[PDB]
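Colleague: Starting off with a structure, shown below.
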There are 4 protein chains.
Amino acid sequence: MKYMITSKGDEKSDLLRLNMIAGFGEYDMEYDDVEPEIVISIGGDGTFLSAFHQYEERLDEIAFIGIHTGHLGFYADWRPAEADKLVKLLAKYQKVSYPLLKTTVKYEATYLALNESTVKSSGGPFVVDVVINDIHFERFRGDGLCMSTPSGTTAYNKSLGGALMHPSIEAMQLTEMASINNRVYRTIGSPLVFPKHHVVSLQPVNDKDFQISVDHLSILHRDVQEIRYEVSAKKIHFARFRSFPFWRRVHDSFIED
Amino acid sequence: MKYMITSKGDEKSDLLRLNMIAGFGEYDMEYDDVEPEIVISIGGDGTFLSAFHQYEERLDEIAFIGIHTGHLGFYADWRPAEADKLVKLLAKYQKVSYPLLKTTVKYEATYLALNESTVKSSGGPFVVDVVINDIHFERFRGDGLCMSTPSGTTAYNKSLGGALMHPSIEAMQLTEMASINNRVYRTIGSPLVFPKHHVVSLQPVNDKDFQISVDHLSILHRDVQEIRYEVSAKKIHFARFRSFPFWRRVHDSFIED
Amino acid sequence: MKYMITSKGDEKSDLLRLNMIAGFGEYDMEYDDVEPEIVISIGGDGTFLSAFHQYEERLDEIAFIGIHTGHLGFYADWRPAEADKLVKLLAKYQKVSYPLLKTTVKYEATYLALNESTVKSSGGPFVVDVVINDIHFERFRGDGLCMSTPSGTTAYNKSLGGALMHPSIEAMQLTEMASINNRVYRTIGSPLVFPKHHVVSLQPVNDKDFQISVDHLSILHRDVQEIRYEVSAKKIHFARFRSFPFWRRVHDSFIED
Amino acid sequence: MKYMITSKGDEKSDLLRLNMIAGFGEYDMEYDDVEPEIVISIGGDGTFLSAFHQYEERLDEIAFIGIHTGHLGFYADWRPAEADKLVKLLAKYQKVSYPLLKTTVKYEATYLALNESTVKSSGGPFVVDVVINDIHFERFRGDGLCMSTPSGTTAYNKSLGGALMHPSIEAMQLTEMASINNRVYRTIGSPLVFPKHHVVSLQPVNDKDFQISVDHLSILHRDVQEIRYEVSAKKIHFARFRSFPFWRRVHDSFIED
Ligand SMILES: Nc1ncnc2c1ncn2[C@@H]1O[C@H](COCC#Cc2nc3c(N)ncnc3n2Cc2ccccc2)[C@@H](O)[C@H]1O
Ligand SMILES: Nc1ncnc2c1ncn2[C@@H]1O[C@H](COCC#Cc2nc3c(N)ncnc3n2Cc2ccccc2)[C@@H](O)[C@H]1O
Ligand SMILES: Nc1ncnc2c1ncn2[C@@H]1O[C@H](COCC#Cc2nc3c(N)ncnc3n2Cc2ccccc2)[C@@H](O)[C@H]1O
Ligand SMILES: Nc1ncnc2c1ncn2[C@@H]1O[C@H](COCC#Cc2nc3c(N)ncnc3n2Cc2ccccc2)[C@@H](O)[C@H]1O
């Protein structure tokens, strides 16, 4: 079937990519980077992130596979020495799906995040009213906020004190960035985990310009009226050829390998 | 139908209890503390916790209601001035259900937790191997561990840095208590959120005696071979007469009321 | 003696300033904003911060006084209703001194901080080697670092998990901003408190452009070779007319007033 | 001069101890475990802790030396292969001194801590009023409190989120253990660093029985009226034969060796 391979760009990844293409030439496989059914990423989680956003409009029709040429990644969880076996097994697997985060920015633009979406100020103080399902929950003062997908909880969310969620749980997690807490300003402090169909809305107080990130991309948005967070109805699909449990991936990346 | 009322024991709660019993006498309502269909708790979350464990063998046949004579509780979320209206509406509501945590202690005893279950040492050093779905995840050294239900995340779990989970998510959350982290000992540090059907097993390394807590109860267990944590198949059922959202309960308890 | 008064700029502060000037006119007091011996700040800690940096070249010859027209500040710890008494007592007090932080940026520029100095990347990843007294301590990956003065520990340092230090201790405190910690990248995690004469040096790894903040000021520095942190030999001097203990100031600002 | 050697008790430490005693026999050195001038500890920091408390009444007359038969310790910072060189150099060094923590328990007993002193409840809820220099600072609700010496900040204090203090700073650090924070109960949250001559006093609210730890020792104290913390006037003295900086010790123990 139709496939394509993106590469980190270094010598190691490009030649691993050329070898798999050559290996795919021995099977009924058509290279196509317009409408592929299989997207293979060779590099790190950053390369996989780019591969995801390159084809975020055909998620229901693509099974992703990640190969790590360097250290173990959470999305690129195949060793390079397994590419030939990967080519073989891919020629003739099941699919597992991870939840995604929908970000809506009204002034309206919508973005999909595999890891997380963050909001920071354009330079001055960051102050937003946090609204959960249309009820005002808190007025946040600090450096910013981060809304994480389950699989994204091992990334930026983890460094901010958030919990690690198993990707089978359809949820999003909001964590604070250096929140001010005194007698007058008050935030919840704890990370918040929201289920499907809950809407978290960030609304300006004085400044209306925000630096909004979605995975690796970060754009300054001007005259923002609202930022809306919710678990996406779309999901990313992985091709699994064996058992690599998420908690084992966490152990291999953080405890020891 | 059959009902009963437990009380904090102070003058305020006992006389609120006697007034509701008198109010129930004007309706087709039978007091029965053996097989009640409605269990009303008057006091704080501690009183509600006791009411829960008093009838933990008839959870599928009981709808709980909590009344707070003091400050707002997460389970006792009815003001005392609403008892007469509560009696009326209860005479003729829907049910919402929260997940529970199953704790298995092998030497075998099983316990149900509405808030959380914690493990600490019997005095010496606390060292356990943490096993997730039969794979060894980490060797924990520290003061102890805490496995929290969703509704329990606002309690002990919150004070340990855990995330607040909406009770619609069937999950459990494990948080660390003063874990040692240096070149030789290594824990994940972050809280871990587990879905249904994941089993977390704590296993001794040297000392086999542990102080195990389940909600308010805390018992020293001797010659422990394993402690097993998993989301319970049983659920607690609340009688809801109006909308009091969980995130609003969080806001009222922690931000301001 | 010579004095001057800076104001927040609102109607409340300007008219409090005009009343104190009028009150000072009844005494042997000369207004002079070039070489004052007494600098009075009317507003918040931000106004006091500006008053400090306005005269940072005559610190050994100035006693600062802060008046808070809004909430209690840590530097502006005089209520507006005490200005007349303040004018009187100032006409005829002792001095207490707080440590300051010296920041050296080599490409060489030196800055003095009353609260803290922070380092962040110019957009990309922030990676610096942390060198303590010429020995390499760690390679930091994350959002940035913050070096705080003692009196500054109640400000940005506090929101990042740092400890509150009594200003009698001549020290500086380094805290991390969302540090990455996995199998490959490793930071200390804990805040670090350094005594006088210890030098903490930040040194680039790839990117050489950093956004460096000093109190309220924040400037993008290009082609940085090193950022050096050390407890300053200069100190800020406060005019004290009564006992307002630091721990009481902490209690009034964070516990309740 | 007079000396003695304490041992971990394993085969490795006992025979290292016998070899150094034999090596000391070739010099003008007298073994004496009653009034030694040099106390050598062979084992880990736990062995050194025991050696410290064994001679805590002759601290002004003893220079301590620690040898680690296992991993690197913060007090036992000499490799076993250097014992012969240690014997030689000790035969003919300077002294460095670290601050200590004085704990007073009134009902009156006083204890000295090299690492820290902690307070927990006897089983029920732990509630204490925290008083700093006779002013009431906070009412603490939680699992307990920990007051750490500077060199103790790398131990229990570190696991509780406290800052690492260089031992040249004469100070103590108070950190919280799972403090409850909601609308009604409020603690400072941040670690507190106190200078010399500041007195921190813990005072009961309901329960008067506390489990008080001092380094490795932990005793249940009954009918406590007050627990007083302050930087001790006594200091521990180390024999230094070379430069092993504290920050290097921190790096070797926590970053990598
Ligand atoms: N302070 C920060 N701590 C943690 N991550 C941060 C921080 N700042 C920005 N980012 C991130 O950059 C990302 C864009 O680039 C590609 C990627 C990725 C990735 N994804 C994961 C994951 N799911 N699990 C574990 N490792 C991961 N990495 C690897 C990684 C670890 C640490 C830093 C950067 C990258 C964006 O996904 C932000 O999360
Ligand atoms: N350090 C600690 N921090 C927080 N809680 C702790 C700590 N130590 C032990 N407990 C707890 O005692 C409980 C048994 O008594 C009854 C109850 C309850 C309760 N449940 C909740 C809840 N779900 N949401 C919010 N408030 C709650 N409370 C009120 C409450 C707040 C703080 C302390 C105690 C009680 C057991 O449920 C442990 O969680
Ligand atoms: N996330 C953050 N959390 C905390 N402070 C942050 C954060 N981001 C930037 N700042 C800060 O802005 C400052 C420049 O403006 C003037 C000032 C001041 C001040 N000084 C103190 C103090 N010593 N003690 C208590 N209150 C203080 N404030 C008041 C205050 C509290 C919180 C935010 C801003 C201001 C600079 O001193 C940064 O510390
Ligand atoms: N959760 C906890 N985390 C950290 N330490 C804890 C915890 N619980 C109790 N202790 C401690 O046991 C101690 C008594 O035994 C001897 C000792 C020592 C020691 N001293 C230090 C130090 N100064 N620097 C680094 N390593 C140290 N260790 C080694 C060590 C590390 C971790 C646990 C135990 C021991 C007492 O000093 C408590 O601090």
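Here chain B follows Swiss-Prot, giving residues 1-92, 95-109, 115-264 in order.
A Cβ is built for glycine as well, from the same backbone N, Cα and C atoms used for every other residue.
If you look up Swiss-Prot, you'll see B:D45 marked as active site, proton acceptor, on the strength of experimental evidence. Residues or ranges marked as NAD(+) binding site in Swiss-Prot: B:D45, B:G46, B:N122, B:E123, B:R148, B:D150, B:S158, B:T161, B:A162, B:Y163, B:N164, B:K165, B:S166, B:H223. According to Swiss-Prot, the mutagenesis experiment B:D45 to N carries the following note: Only minor changes in the structure and a 10-fold decrease in the kinase activity. In Swiss-Prot, the entry for mutagenesis B:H223 to E states: Twice less active than the wild-type. Its activity toward DTA is increased 2-fold. The structure shown retains the original residue.
Help me picture these features in the structure, burial and contacts included.
Modeller: Secondary structure from DSSP puts B:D45 (mutagenesis position) in a helix. All protein chains shown were included, and the count of other CB atoms within 10 Å of the CB of B:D45 (mutagenesis position) stands at 25.
Taken residue by residue with DSSP, B:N122 (NAD(+) binding site) is part of neither helix nor strand, so it is coil. Annotation for B:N122 (NAD(+) binding site): spatial neighbours B:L49, B:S155, B:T156, B:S158, B:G159, B:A162, B:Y163, B:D222, criterion Cβ-Cβ under 8 Å with sequence separation of six or more.
Taking all protein chains in view, 12 other C-beta atoms sit within 10 angstroms of the C-beta of B:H223 (mutagenesis position).
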Colleague: To the nearest whole angstrom, state the Cα distance for the pair B:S166 (NAD(+) binding site) and B:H223 (mutagenesis position).
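Modeller: It is 16 Å, counting Cα to Cα.
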Colleague: How long is the line from the C-alpha of B:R148 (NAD(+) binding site) to the C-alpha of B:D45 (mutagenesis position), rounded to the nearest angstrom?
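Modeller: Spelling it out, the Cα of B:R148 (NAD(+) binding site) and the Cα of B:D45 (mutagenesis position) are 31 Å apart.
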Colleague: Quick one: pull the CA-CA distance for B:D45 (mutagenesis position) versus B:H223 (mutagenesis position), whole Å only.
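Modeller: For B:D45 (mutagenesis position) versus B:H223 (mutagenesis position), the Cα atoms are 10 Å apart.
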Colleague: With an 8 Å cut-off on Cβ-Cβ distance and a minimum sequence separation of at least 6, pull the same-chain contacts of B:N164 (NAD(+) binding site), or say none.
Modeller: B:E123, B:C153, B:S155, B:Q180, B:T182, B:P198
Colleague: In this deposited model, 5 residues are left out between B:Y109 and B:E115; how far apart are their Cα atoms, in Å?
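Modeller: Flanking Cα atoms, separation 6 Å.
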Colleague: Identify which of the binding-site residues B:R148, B:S158, B:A162 has its Cβ surrounded by the largest number of other Cβ atoms within 10 Å, counting every protein chain shown.
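Modeller: For the binding-site residues B:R148, B:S158, B:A162, the Cβ with the most other Cβ atoms within 10 Å is B:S158.
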Colleague: Helix, strand or coil at B:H223 (mutagenesis position), per DSSP?
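Modeller: It is coil.
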Colleague: Between B:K92 and B:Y95 the chain has a hole of 2 residues; just give the Cα distance across it in whole angstrom, please.
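Modeller: Between B:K92 and B:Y95, the Cα atoms are separated by 8 Å.
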